[PDB]
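Participant: Pasting a structure here, questions to come.
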Amino acid sequence: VXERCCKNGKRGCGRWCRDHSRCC
């Protein structure tokens, strides 16, 4: 888990990515 942010880039940045993703 944690791929959506860096994978979607502009589409991955969000509250979930903010907590589960390193980028954004």
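Shown for chain A, in order and in Swiss-Prot numbering: 52-75.
Method on record in the header is solution NMR.
For all residues, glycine too, the Cβ spot is worked out from N, Cα and C.
Copied straight from Swiss-Prot:
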MUTAGEN   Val52 to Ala  3.5-decrease in blocking SCN3A (K(d) is 710 nM)
MUTAGEN   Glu54 to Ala  13-fold increase in blocking SCN3A (K(d) is 15 nM)
MUTAGEN   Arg55 to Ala  No change in blocking SCN3A (K(d) is 118 nM)
Participant: For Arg55 (mutagenesis position), which residues in the same chain are close in space, meaning a Cβ under 8 Å from its Cβ, but six or more apart along the sequence?
Facilitator: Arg62, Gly63, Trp67, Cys68, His71, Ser72
Participant: Near the Cβ of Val52 (mutagenesis position), how many other Cβ atoms are there if near means within 10 Å?
Facilitator: 6
